[PDB]
Amino acid sequence: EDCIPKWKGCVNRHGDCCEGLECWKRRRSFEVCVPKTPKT
């Protein structure tokens, strides 16, 4: 199965991001995994 989509909810284990991406929690809603490095 493909890795965890970027900018996607944290649901399912809460913090199961693929690479070294960090899950950023919004104001009230859940969090979304955000990959460290962008382009390069």
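If you check the header, you will see the structure was determined by solution NMR.
Backbone N, Cα and C define each Cβ position, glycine as well.
Experimental mutagenesis is annotated in Swiss-Prot for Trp24 to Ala, with the remark: 170-fold decrease in ability to inhibit rASIC1a channel. Within its own chain, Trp24 (mutagenesis position) has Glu31, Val32, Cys33, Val34 as residues 6 or more apart in sequence whose C-beta sits under 8 angstroms from its own.
Quoted from Swiss-Prot, the note on the mutagenesis of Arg28 to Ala is: 14.5-fold decrease in ability to inhibit rASIC1a channel. Counting only same-chain residues six or more apart in sequence, none has a Cβ lying under 8 angstroms from the Cβ of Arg28 (mutagenesis position).
Under the heading of mutagenesis, Swiss-Prot lists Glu31 to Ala and annotates it as follows: 2.2-fold decrease in ability to inhibit rASIC1a channel. Annotation note: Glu31 (mutagenesis position) sits in a strand segment as assigned by DSSP.
For the mutagenesis experiment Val34 to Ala, the note given by Swiss-Prot reads: 1.4-fold decrease in ability to inhibit rASIC1a channel. Cβ neighbour count for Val34 (mutagenesis position): 14 (other Cβ atoms within 10 Å of its Cβ, all protein chains included).
One entry in Swiss-Prot concerns the mutagenesis experiment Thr37 to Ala. Its note says: Does not significantly modify the ability to inhibit rASIC1a channel. With a cut-off of 8 Å between CB atoms and residues at least 6 apart in sequence, the same chain places nothing near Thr37 (mutagenesis position).
According to its DSSP assignment, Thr37 (mutagenesis position) is coil. A simple way to gauge crowding: the CB of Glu31 (mutagenesis position) has 17 other CB atoms within 10 angstroms, across all the protein chains here.
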